[PDB]
Amino acid sequence: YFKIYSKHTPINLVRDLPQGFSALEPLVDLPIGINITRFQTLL
Amino acid sequence: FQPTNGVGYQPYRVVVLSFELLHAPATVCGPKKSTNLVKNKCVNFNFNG
């Protein structure tokens, strides 16, 4: 099962991650079976 | 194939459905219909999983 959890929040900061707590809800549960090894982003 | 041919020689469309189970999660499921629900009475229930 390929779990993808997500969460959105506002922020006012550039140079580092914000300090604080917030939970990520589940969004996608892919019923696939591809043994993953690597990945890459697309911007 | 001709329309005047005998029914033994007329065209027939055949579809063979096979169900393959592998070492992977089972992703094709049946309808799995349901029934009515009753409250305030002792029942043996079977919800989603």
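We're sticking with Swiss-Prot numbering for chain A, so the shown stretch reads 200-242, in order.
Here the Cβ of each residue, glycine as well, is placed from N, Cα and C on the backbone.
Some features that Swiss-Prot has for this protein:
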- A:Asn234 to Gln: Increased resistance to neutralizing antibodies (MUTAGEN)
- A:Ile210 to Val: In strain: Omicron/BA.2.75 (VARIANT)
- A:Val213 to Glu: In strain: Omicron/XBB.1.5, Omicron/EG.5.1 (VARIANT)
- A:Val213 to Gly: In strain: Omicron/BA.2, Omicron/BA.2.12.1, Omicron/BA.2.75, Omicron/BA.4, Omicron/BA.5, Omicron/BQ.1.1 (VARIANT)
- A:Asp215 to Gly: In strain: Beta/B.1.351 (VARIANT)
- A:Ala222 to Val: In strain: 20A.EU1 (VARIANT)
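The structure, with features from Swiss-Prot marked on it.
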| residue | record | Cβ neighbours (10 Å) |
| --- | --- | --- |
| A:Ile210 | variant position | 9 |
| A:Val213 | variant position | 5 |
| A:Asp215 | variant position | 6 |
| A:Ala222 | variant position | 6 |
| A:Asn234 | mutagenesis position | 5 |
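The separation of A:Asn234 (mutagenesis position) from A:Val213 (variant position), Cα to Cα, is 35 Å. Note on proximity: of the recorded positions A:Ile210, A:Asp215, A:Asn234, the one nearest A:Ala222 (variant position) is A:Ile210, by Cα distance.
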